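Inspection log for the structure reproduced underneath, given as structure tokens.
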Amino acid sequence: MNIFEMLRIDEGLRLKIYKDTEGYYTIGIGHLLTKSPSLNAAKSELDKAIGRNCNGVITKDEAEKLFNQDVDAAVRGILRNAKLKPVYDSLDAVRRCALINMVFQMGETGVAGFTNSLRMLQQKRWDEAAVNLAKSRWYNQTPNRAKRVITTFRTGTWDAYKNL
């Protein structure tokens, strides 16, 4: 398993504009288009992102290209972030994937806000961090996905996804 397969499982693949769990306009493999309520504003962002008039619809190839950009940007963001980098550097390969997943879903800023959990992961207190991560809006809003990520940090294996 790898970061791409992991995220593909958590986000799904949709070739037409859709609303995410939060009601925001998205497309592909979890690529947020806009937090704006206008489908028009969304269609505009989409064409800008793809470089063509899509009319709200993209191809598999276009979806995967946006996905490659997003994963790269998530990684680069962690590496540039003063709060995230040290955590990332301290982790094993599997756990690194779990932090990338959080950043992809919620943004650098959002994850950087999980101060206490970050501290526990850095210290390698697995069970404690898992319990702390679950006390969040994130967990209450998307519990199945959060549990998968949480188990990953807890165990350092891909068990939560070898089901899926």
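Determined via X-ray crystallography, 1.7 Å.
Keep in mind that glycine also has a Cβ here, set from the backbone N, Cα and C atoms.
Marked as active site, proton donor/acceptor by Swiss-Prot on the basis of experimental evidence: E11, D20. Per Swiss-Prot, substrate binding site is recorded for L32, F104, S117, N132. Looking at Swiss-Prot, the entry for mutagenesis of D20 to A, N, S or T says: Complete loss of enzymatic activity. Recorded in Swiss-Prot as a mutagenesis result, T26 to E carries the remark: Complete loss of activity at neutral pH; covalently bound substrate. Where Swiss-Prot documents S117 to F as a mutagenesis experiment, the accompanying text is: 10-fold decrease in enzymatic activity. In Swiss-Prot, the entry for mutagenesis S117 to I states: 500-fold decrease in enzymatic activity. The structure shown retains the original residue.
Here the features listed in Swiss-Prot are painted onto the structure.
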residue: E11; record: active site, proton donor/acceptor; DSSP class: helix
residue: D20; record: mutagenesis position; DSSP class: coil
residue: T26; record: mutagenesis position; DSSP class: strand
residue: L32; record: substrate binding site; DSSP class: strand
residue: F104; record: substrate binding site; DSSP class: helix
residue: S117; record: mutagenesis position; DSSP class: helix
residue: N132; record: substrate binding site; DSSP class: helix
Message = Are there any residues at least 6 positions away along the chain from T26 (mutagenesis position) with a Cβ closer than 8 Å to its Cβ? List them or say none.
response = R14, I17, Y18, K19, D20, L32, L33
Inquiry  = Using a Cβ cut-off under 8 Å and a sequence separation of 6 or more, which residues in the same chain sit near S117 (mutagenesis position)?
reply    = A129, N132, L133
Pairwise Cα distance for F104 (substrate binding site)/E11 (active site, proton donor/acceptor) [Å, integer] = 10
Query = Would you say which of the recorded positions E11, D20 has the most Cβ atoms within 10 Å of its own Cβ?
reply = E11
Ask   = Per the record, substrate is bound by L32, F104, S117, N132: how many Å separate the farthest pair of Cα atoms?
value = 27
Ask   = Across all chains shown, how many C-beta atoms besides its own are within 10 angstroms of the C-beta of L32 (substrate binding site)?
value = 17
Query = Which residue, out of the binding-site residues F104, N132, shows the minimum number of other Cβ atoms inside 10 Å of its Cβ in this structure?
reply = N132
